[PDB]
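Comments concern the structure below.
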Amino acid sequence: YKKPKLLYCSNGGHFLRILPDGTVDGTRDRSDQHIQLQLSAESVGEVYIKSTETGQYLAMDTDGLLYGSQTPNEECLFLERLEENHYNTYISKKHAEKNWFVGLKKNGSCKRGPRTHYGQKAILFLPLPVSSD
Ligand SMILES: O=P(O)(O)O[C@H]1[C@H](OP(=O)(O)O)[C@@H](OP(=O)(O)O)[C@H](OP(=O)(O)O)[C@@H](OP(=O)(O)O)[C@H]1OP(=O)(O)O
């Protein structure tokens, strides 16, 4: 169930890097994000996103941001929606009431709180097929 996963965003370039400070940006590697991205160990739909075997912790921001600063919390539970056609959607599982689509930019400054809807960046994430089906 666990394998070197990555979160590629079809927005010009390669995306798969996370800074301890709590920020994700562009980068190129062999399906390995910062070291090893793990997305699995949950029920159908709900997924646990782990960045780096031991060190980083992918967590969502209450306002609208995605960080990997090691901080165990429900905010780490996300919903993975793969539509097969080389694209998937992610939403804050715990915050179903505010299912705001994620999506960052090569600059690093993600865009979830500003206004997610317009632009394929909001709905055009291509990760690794490895998931807890
Ligand atoms: O209003 P913002 O917070 O500054 O975000 C916008 C917005 O991106 P999202 O609404 O998907 O978050 C634009 O999308 P559109 O509404 O125009 O479809 C996008 O334009 P692109 O579709 O070309 O990415 C633009 O990016 P850019 O400034 O490179 O044109 C980006 O601004 P930021 O990249 O600064 O977040």
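In order, the residues displayed for chain A correspond to 23-155 in Swiss-Prot numbering, which applies throughout.
We read in the header that solution NMR was used to get this structure.
Here the Cβ of each residue, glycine as well, is placed from N, Cα and C on the backbone.
As written in Swiss-Prot, here are the features:
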- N33: heparin binding site (BINDING)
- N33 to A: No effect on integrin-binding (MUTAGEN)
- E102 to A: No effect on integrin-binding. No effect on integrin- and heparin-binding, loss of FGFR1-binding, defective in inducing FGF1 signaling, cell proliferation and cell migration; when associated with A-109 and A-110 (MUTAGEN)
- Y109 to A: No effect on integrin- and heparin-binding, loss of FGFR1-binding, defective in inducing FGF1 signaling, cell proliferation and cell migration; when associated with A-102 and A-110 (MUTAGEN)
- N110 to A: No effect on integrin-binding. No effect on integrin- and heparin-binding, loss of FGFR1-binding, defective in inducing FGF1 signaling, cell proliferation and cell migration; when associated with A-102 and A-109 (MUTAGEN)
- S114 to A: Decrease in LRRC59-binding (MUTAGEN)
- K127 to E: Reduced integrin-binding; when associated with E-128. Defective in integrin-, heparin- and FGFR1-binding, and defective in inducing FGF1 signaling, cell proliferation and cell migration; when associated with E-128; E-133 and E-134 (MUTAGEN)
- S131 to E: Decrease in LRRC59-binding (MUTAGEN)
- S131 to A: Decrease in LRRC59-binding (MUTAGEN)
- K133 to E: Loss of CSNK2A-, CSNK2B- and LRRC59-binding. Reduced integrin-binding; when associated with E-134. Defective in integrin-, heparin- and FGFR1-binding, and defective in inducing FGF1 signaling, cell proliferation and cell migration; when associated with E-128; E-133 and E-134 (MUTAGEN)
- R134 to E: Reduced integrin-binding; when associated with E-133. Defective in integrin-, heparin- and FGFR1-binding, and defective in inducing FGF1 signaling, cell proliferation and cell migration; when associated with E-127; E-128 and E-133 (MUTAGEN)
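Checking the mutagenesis positions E102, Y109, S114, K127, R134 against ligand 1, the ones with a C-beta less than 6 Å from an atom of that molecule are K127. Between the mutagenesis positions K127, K133, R134, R134 has the most other Cβ atoms inside 10 Å of its own Cβ, all protein chains included. Least packed by the Cβ count within 10 Å, out of the mutagenesis positions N33, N110, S114, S131, is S131.
With respect to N33 (mutagenesis position), the closest of these mutagenesis positions in Cα terms is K127, chosen from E102, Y109, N110, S114, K127. When Cβ neighbours within 10 Å are tallied across all protein chains shown, the highest count among the mutagenesis positions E102, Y109 belongs to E102. Following the DSSP three-state reduction, the secondary structure of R134 (mutagenesis position) is coil. Checking Cα-Cα distances from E102 (mutagenesis position) against the mutagenesis positions (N110, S131, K133) with a 10 Å cut-off leaves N110, in sequence order. Proximity to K127 (mutagenesis position), defined by a C-alpha to C-alpha distance within 10 angstroms, is shown by the following mutagenesis positions from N110, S114, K133: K133. Reduced to three states, the DSSP call for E102 (mutagenesis position) is strand.
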